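Student: Structure provided below as structure tokens; questions to follow.
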Amino acid sequence: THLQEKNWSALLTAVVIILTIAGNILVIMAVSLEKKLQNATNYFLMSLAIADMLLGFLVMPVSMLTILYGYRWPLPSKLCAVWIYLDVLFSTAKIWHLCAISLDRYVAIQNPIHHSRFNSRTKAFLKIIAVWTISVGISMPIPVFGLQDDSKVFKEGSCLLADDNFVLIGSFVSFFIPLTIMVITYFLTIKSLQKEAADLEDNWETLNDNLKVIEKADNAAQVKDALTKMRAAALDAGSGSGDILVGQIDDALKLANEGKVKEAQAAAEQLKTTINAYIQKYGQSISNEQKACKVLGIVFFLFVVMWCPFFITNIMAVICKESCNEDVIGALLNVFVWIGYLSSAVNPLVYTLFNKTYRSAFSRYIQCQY
Ligand SMILES: Cc1nc2n(c(=O)c1CCN1CCC(c3noc4cc(F)ccc34)CC1)CCCC2
Ligand SMILES: CC(C)CCC[C@@H](C)[C@H]1CC[C@H]2[C@@H]3CC=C4C[C@@H](O)CC[C@]4(C)[C@H]3CC[C@]12C
Ligand SMILES: [Zn+2]
């Protein structure tokens, strides 16, 4: 039966709604409770999850109500523009949250002391508020012109963004520009991390060369010279983390400055083991940045690929009003809108897959074990 089609569409819509709300609430709880997940990127991801939850709680159920009424808007006229504004607001906020994550992490890894433990919570919160304000500013044209003009938000009785200029400018400002920025920033990030690993290997090379020089030293002058080169290398290798290693090298360097050559050589001998350990630690930190980069790239790819069919079909239907068939186009737009909405529910599953802390948190939350 063809009414069974409406029943199935509404049912699958409800499935997507419940999945979105539940998963993003799980992400909210994970970021709100775990102190192991309290850096800037996780604050951005929790803001992202609340945005997706607001989308799945205020916008997607109204879309289900719309698809139940034969796509005829049953609510008051102003609520159509309000609902389109909220929809565009939350989706634009999501994509620009992703863009801000990419850019912020890139700018961070640019800073030569970005491995220090001192990160400010308030700065990340201010960035999140700035992104939400950007989203509100991008979405304001719909309330401005939509409440003034009933025709720009209504399309044959149906509550759709009918202005072609609005559609194209919103596709560019809200989807295409942040997508391109995301791609560029991601590839620049992989290049910067490669540079980081290369510099770390160079620091290790310097450390080994000067340890070997110290092992065969004769007088205090060359001991101090090799220890100075070692101190520079070790300070560079920490990427601002801040450890005992440079302090131990300074202890050996004091021994060298006093003229004690044998004791300085013994100190360098202990430093050899300490240096191997710390170098491996720094390499592991770089590898962790690489893994986080790839996971966030998976997130970006899933979101963009799931929203791409809708934007493709929408811009195409704006271009060809009669060249292309519009019944199949309307069916495609329905299906692709709901795929893009499914993108909002996909994220917590991805957090579960490639993150052990998120997965443990969710496994303990399903059983209510806090
Ligand atoms: C409910 C509905 N139902 C129908 N149609 C609709 O367009 C709609 C509106 C669908 N909104 C979903 C979010 C979109 C969006 N805005 O900004 C973004 C930025 C992003 F990164 C990703 C996505 C977006 C804009 C449209 C037309 C066919 C008939 C049924
Ligand atoms: C705790 C941290 C990490 C997240 C903070 C999220 C804050 C900044 C977000 C969450 C929900 C957001 C609000 C959701 C909806 C609207 C309606 C819009 O027309 C004006 C902005 C406004 C009022 C948003 C302001 C920013 C907001 C309050
Ligand atoms: Zn780093």
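The chain as shown is numbered from 1 upward.
This entry, so its header tells us, was determined using X-ray crystallography, 3.0 Å.
Quick reminder: no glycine exception, Cβ is built from N, Cα and C everywhere.
So Swiss-Prot has the following annotated:
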type	residues	note
BINDING	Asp87, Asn314	serotonin binding site
MUTAGEN	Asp87 to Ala (Swiss-Prot position 155)	Abolished binding to serotonin and psilocybin
MUTAGEN	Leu161 to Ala (Swiss-Prot position 229)	Strongly increases dissociation of bound lysergic acid diethylamine, without affecting binding affinity. Reduces signaling via arrestins, but has no effect on signaling via the phosphatidylinositol-calcium second messenger system
MUTAGEN	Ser171 to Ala (Swiss-Prot position 239)	Decreased ability to bind serotonin and psilocybin
MUTAGEN	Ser174 to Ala (Swiss-Prot position 242)	Decreased ability to bind serotonin and psilocybin
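Map the listed features onto the structure and describe their local environment.
Tutor: Non-local contacts of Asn314 (serotonin binding site) by the CB criterion (under 8 A, 6+ apart in sequence, same chain) comprise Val167, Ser171, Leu333.
Close to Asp87 (mutagenesis position) in the fold, though at least 6 residues off in sequence, lie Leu55, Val59, each with a CB less than 8 Å from its CB.
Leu161 (mutagenesis position) falls within neither a helix nor a strand when secondary structure is assigned with DSSP, and so counts as coil.
When secondary structure is read from DSSP and collapsed to three states, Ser171 (mutagenesis position) falls in the helix class.
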Student: Counting other CB atoms within 10 A of each CB, which of the mutagenesis positions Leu161, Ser171, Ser174 comes out lowest?
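Tutor: Comparing Cβ neighbours within 10 Å for the mutagenesis positions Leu161, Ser171, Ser174, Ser171 has the fewest.
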